[PDB]
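J.: First, the structure itself, so that you have it in front of you.
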Amino acid sequence: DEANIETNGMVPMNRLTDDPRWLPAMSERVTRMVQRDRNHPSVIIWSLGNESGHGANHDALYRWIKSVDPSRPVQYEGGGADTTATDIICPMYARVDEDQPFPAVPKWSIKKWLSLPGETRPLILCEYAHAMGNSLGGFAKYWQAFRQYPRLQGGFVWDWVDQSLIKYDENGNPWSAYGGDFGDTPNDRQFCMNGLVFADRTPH
Amino acid sequence: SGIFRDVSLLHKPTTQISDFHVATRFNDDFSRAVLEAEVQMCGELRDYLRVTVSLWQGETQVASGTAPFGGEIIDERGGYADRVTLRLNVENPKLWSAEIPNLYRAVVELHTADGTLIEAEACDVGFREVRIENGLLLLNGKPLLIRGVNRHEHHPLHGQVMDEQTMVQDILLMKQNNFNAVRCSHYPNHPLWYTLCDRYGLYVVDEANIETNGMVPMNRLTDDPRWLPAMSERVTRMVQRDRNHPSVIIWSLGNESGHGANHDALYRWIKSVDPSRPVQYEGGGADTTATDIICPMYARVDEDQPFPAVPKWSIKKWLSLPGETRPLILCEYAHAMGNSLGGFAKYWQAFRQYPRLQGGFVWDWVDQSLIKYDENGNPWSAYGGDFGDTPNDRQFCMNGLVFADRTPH
Ligand SMILES: CC(C)S[C@@H]1O[C@H](CO)[C@H](O)[C@H](O)[C@H]1O
Ligand SMILES: CC(C)S[C@@H]1O[C@H](CO)[C@H](O)[C@H](O)[C@H]1O
Ligand SMILES: CC(C)S[C@@H]1O[C@H](CO)[C@H](O)[C@H](O)[C@H]1O
Ligand SMILES: CC(C)S[C@@H]1O[C@H](CO)[C@H](O)[C@H](O)[C@H]1O
Ligand SMILES: [Mg+2]
Ligand code: NA
Ligand code: NA
Ligand code: NA
Ligand code: NA
Ligand code: NA
Ligand code: NA
């Protein structure tokens, strides 16, 4: 269960989340979600949000949940996926064998990540296997790694269903549309479609 | 068998230096150190005796200290009236490493207060710290990448007798081929070996002469207290002899003798007597309580070999097993028997990518073939069985990177 907090577009990504002036609004997005959903057995982990860098606010909120509901681990990928705000190493798109040593927020090979000096947590990717169009190449490589390594505990594929929207043609026939198709601009064109299934649930 | 090491006669005064131990500790960034030399004597104690320990960098004496015997208070009964510890400060010491084997000379003099020498002992001193921190083996604070090899003491004509020339030849070839470390498989070596390592610069794993491979199960003797005494002397006498060599950076409890309680006891003894060097031991699955380093033999890079009780996990996988935090350095890998070393690069690529994979010791340096002569006196290399020995293990004695005469494979 994930809080409704995403500040992907700020520069740097944690501009708002490291700002105490934004702590109050953030705080409610986390607290009110916990108050609402805490009794559902299906919810096994709480998440602080998504792509909002790593700021102090995340740290305060992580601690709040640990206090109020010790029954579920808290995870958060921002700022490098292994910050002090997460109980689980939960990278997005880290590869199996190949390291991607980006500065500040490297995405190490998942096998290598587990064993960096002092690292002890389990690794579960918050997103992997971007199923955009004709994709899923290399899916097997992950599964093999997950089965071999106790601490590699799986992941969440990105994602379930294409976010395409129906439009109608001149003769009123329906067709699947993506970004830019509504005159919207700027837009990110087909990036909205990354699912294992078509919008109508027919599988890819 | 036989008397295969040197024989000598040593004359000592009745009042003599019976032991001395040298240690070097440092500040955080190694720009300061303190050398501590504990000296013990035998013979009659006299208030006029003194010990002076002086440290030299080449021709220059950089530090010196003198004191009468009488160590500090140890317990309710007092201290050692027969020992003394001198402490010398050293600013910006030149550090020892296999890259730059800088050495100083420590001279221990037993003499009278008025200046008359009774006797002098001495050793080469390498200022270096060995420690494992945060899961990594550090030397002078930097993480090592062990380019090692296991080396037996073997000569094709002379058997197990070692000579200076052969040892230097081996060292030069090792360095020339990019090795920086050597494991004493699987016994203390001829004394000169250490001197050469100290001076030419190689990291050394000094290993107790204990291997009970053929027992069933392997730890049958090592888990038996009745064998604790004998094993104990193979460990303790090694430390007492070699503890002052800076090239020795890790002590080893022996090899292929399973994991038994005697090993835990001896692991602890070393930890207690010489905290300056990690202790490793592979028996019993390579990650027991008697080892500071996960030190498997022949574990593969990616492939697991889940043998019961003593699995050999893929090294990459091993490091991250739940709760595992130690560095991993294979005590033996890349078995070079015959036309071999296939897959070598695979290990190097892993070592470079994983911080806690800190290398390994190839098995092994030199083919243990022996020379035989045909009817015309022409020599040929022989292996197991060629002397009428039986049973025997045939060519398994030949696993080196180099042929017995030092020609490379
Ligand atoms: C993109 C590569 C250089 S990453 C490279 O792949 C290898 C396979 O060839 C190994 O498995 C290594 O772990 C990995 O670093
Ligand atoms: C395209 C990258 C620069 S951002 C990348 O975009 C994806 C688009 O489907 C997802 O939204 C990922 O979560 C996001 O990290
Ligand atoms: C080689 C020494 C100067 S290190 C010196 O030791 C001190 C204790 O004697 C303290 O630990 C200092 O912090 C340390 O730098
Ligand atoms: C042959 C194996 C069952 S034991 C194997 O034999 C090798 C022969 O070179 C080495 O002696 C290894 O240390 C030993 O484990
Ligand atoms: Mg000489
Ligand atoms: Na797993
Ligand atoms: Na666009
Ligand atoms: Na998308
Ligand atoms: Na490494
Ligand atoms: Na045989
Ligand atoms: Na052999």
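Chain A residue numbers are taken from Swiss-Prot; in order, the displayed residues are 412-615.
Every residue gets a Cβ built from N, Cα and C, even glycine.
Sharing the feature lines straight out of Swiss-Prot:
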MUTAGEN   A:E462 to H  Slowly inactivates galactosidase activity by reducing the binding of magnesium. It increases binding specificity
ACT_SITE  A:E462  active site, proton donor
MUTAGEN   A:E538 to Q  10000-fold decrease in the beta-galactosidase activity
ACT_SITE  A:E538  active site, nucleophile
MUTAGEN   A:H541 to E, F or N  Poorly reactive with galactosyl substrates. Less stable to heat than wild-type
BINDING   A:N598  Mg(2+) 2 binding site
MUTAGEN   A:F602 to A  Decreases the stability of the loop 794-804
J.: Specify the count of other C-beta atoms within 10 Å of the C-beta of A:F602 (mutagenesis position).
T.: 12
J.: What is the nearest of the recorded positions A:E462, A:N598, A:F602 to A:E538 (mutagenesis position), using the Cα of each?
T.: A:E462
J.: Whole-number answer please: how many Å between the C-alpha atoms of A:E462 (mutagenesis position) and A:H541 (mutagenesis position)?
T.: 16
J.: Mind giving me a neighbour count for A:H541 (mutagenesis position)? Other Cβ atoms within 10 Å of its Cβ, every protein chain shown.
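T.: Step by step: centre on the Cβ of A:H541 (mutagenesis position), count other Cβ atoms within 10 Å, giving 15.
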J.: Where A:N598 (Mg(2+) 2 binding site) and A:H541 (mutagenesis position) are concerned, what is their Cα separation in Å, rounded?
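T.: For A:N598 (Mg(2+) 2 binding site) versus A:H541 (mutagenesis position), the Cα atoms are 19 Å apart.
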J.: State the count of C-beta atoms found within 10 angstroms of the C-beta of A:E462 (mutagenesis position), not counting that atom itself.
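T.: There are 14 of them.
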J.: Between A:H541 (mutagenesis position) and A:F602 (mutagenesis position), find the distance joining the two CA atoms and give it rounded to the nearest Å.
T.: 10
J.: Please check each of the recorded positions A:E462, A:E538, A:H541, A:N598, A:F602 and report the ones with a CB atom less than 6 Å from an atom of ligand 8, ordered along the sequence.
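T.: The qualifying recorded positions are A:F602.
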J.: In three-state terms from DSSP, label A:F602 (mutagenesis position) for me.
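T.: The residue in question, A:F602 (mutagenesis position), is helix (DSSP, three-state).
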J.: Indicate whether A:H541 (mutagenesis position) is helix, strand or coil by DSSP.
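T.: Note: A:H541 (mutagenesis position) is coil by DSSP, not helix or strand.
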J.: Looking only at A:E538, A:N598, the recorded positions on record, which one has the least crowded Cβ, with the fewest other Cβ atoms within 10 Å?
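T.: A:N598, out of the recorded positions A:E538, A:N598, has the fewest neighbouring Cβ atoms within 10 Å.
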J.: Filtering A:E462, A:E538, A:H541, A:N598, A:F602 (recorded positions) by proximity to ligand 7: which pass a Cβ cutoff of under 6 Å to any of its atoms?
T.: A:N598
